[PDB]
Amino acid sequence: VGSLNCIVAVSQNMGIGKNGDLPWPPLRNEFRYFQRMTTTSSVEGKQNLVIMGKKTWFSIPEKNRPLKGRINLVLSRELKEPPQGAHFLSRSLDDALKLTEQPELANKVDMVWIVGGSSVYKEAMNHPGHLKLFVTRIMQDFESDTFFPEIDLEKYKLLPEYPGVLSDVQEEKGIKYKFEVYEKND
Ligand SMILES: NC(=O)c1ccc[n+]([C@@H]2O[C@H](COP(=O)([O-])OP(=O)(O)OC[C@H]3O[C@@H](n4cnc5c(N)ncnc54)[C@H](OP(=O)(O)O)[C@@H]3O)[C@@H](O)[C@H]2O)c1
Ligand SMILES: Nc1nc(=O)c2nc(CNc3ccc(C(=O)N[C@@H](CCC(=O)O)C(=O)O)cc3)cnc2[nH]1
């Protein structure tokens, strides 16, 4: 019933990861933005669901797992059970989305947030339906081994403004960045 959204922070060269962590040092307010967007439900009494691949799960500091105030679902074709601390395990994105509509989660979940990595971002971005991409543009090149798939800029349109999102250039640790929101309607 809820909205479907991706969220990512990406360097100019399209990098999202390096050696199992982010390519840039911790940007505390950028992380707080990730937290606010993924945690804030549009319905009282419901939580959002975060969907992530297995490497993304383990890249989150253990102290912060599961991500508090959100239902945490990990994608894996190999695991028999969710990793310790995770709430659910699914074998595919479509299986995960189906789970959200079944009775165990139907009255519990509002928004769905896809939080990486590359494969699930690519599949989500091309999935039919209304979809928004919350993209933080890190305005430097960073050496990376994991990349965000190219956004089709005819398919997706940049919203000029977005409620609850700062428009001005931000800067932490000498790294400038800006928050963007893209949308497709089907
Ligand atoms: N900058 C950012 O916004 C951001 C966001 C997310 C991640 N990251 C970074 O990106 C890296 C992790 O991402 P990644 O792309 O390497 O890995 P990932 O997608 O998180 O994990 C890959 C593994 O997840 C499982 N998987 C992925 N998609 C699946 C699907 N659709 N269905 C079933 N299983 C699926 C597979 O595990 P099995 O072999 O067990 O099946 C696969 O080997 C880290 O460096 C992390 O720090 C950055
Ligand atoms: N905008 C954006 N920035 C990111 O850094 C980001 N990272 C990932 C995957 N990596 C991670 C790594 C750590 C945490 C994390 O520890 N978050 C906690 C603490 C946030 C904080 O301290 O401010 C959380 O409660 O969300 C989340 C995602 C996916 N989407 C992103 N999206």
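In order, the residues displayed for chain A correspond to 2-187 in Swiss-Prot numbering, which applies throughout.
In case you wondered, yes, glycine gets a Cβ from its N, Cα and C as well.
Per Swiss-Prot, the feature NADP(+) binding site maps to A10, 16-22, 55-57, 77-79, 117-124. For the recorded site, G118 (NADP(+) binding site), the DSSP three-state label reads coil.
The substrate binding site annotation in Swiss-Prot covers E31, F32, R33, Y34, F35, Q36, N65, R71. Taken residue by residue with DSSP, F32 (substrate binding site) is part of a helix.
The feature domain 'DHFR' is assigned by Swiss-Prot to 4-185, with sequence analysis given as support.
Where Swiss-Prot documents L23 to R as a mutagenesis experiment, the accompanying text is: Strongly decreased affinity for methotrexate. Decreases catalytic rate constant 200-fold. Decreases affinity for NADP and dihydrofolate over 10-fold. Other Cβ atoms within 10 Å of the Cβ of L23 (mutagenesis position) number 21 in total over all chains.
Cβ neighbour count for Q36 (mutagenesis position) (all protein chains, 10 Å cutoff from its Cβ): 15. Here Swiss-Prot describes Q36 to E as a published mutagenesis experiment; the accompanying note says: Reduces catalytic rate 2-fold. Reduces affinity for dihydrofolate 9-fold; when associated with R-32.
Here Swiss-Prot notes a mutagenesis experiment, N65 to F, with the remark: Increases affinity for dihydrofolate about 3-fold. No effect on affinity for NADPH. Around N65 (mutagenesis position), no same-chain residue six or more apart in sequence has its CB under 8 Å from its CB.
Quoting Swiss-Prot on the mutagenesis of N65 to S: Increases affinity for dihydrofolate about 15-fold. No effect on affinity for NADPH.
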Alpha-carbon distance [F35 (substrate binding site); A10 (NADP(+) binding site)] in Å: 9
Residue pair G21 (NADP(+) binding site), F32 (substrate binding site) - Cα distance, angstrom, rounded: 17
I'd like to verify something. Among the recorded positions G21, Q36, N65, which ones have a C-beta closer than 6 angstroms to some atom of ligand 2? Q36, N65
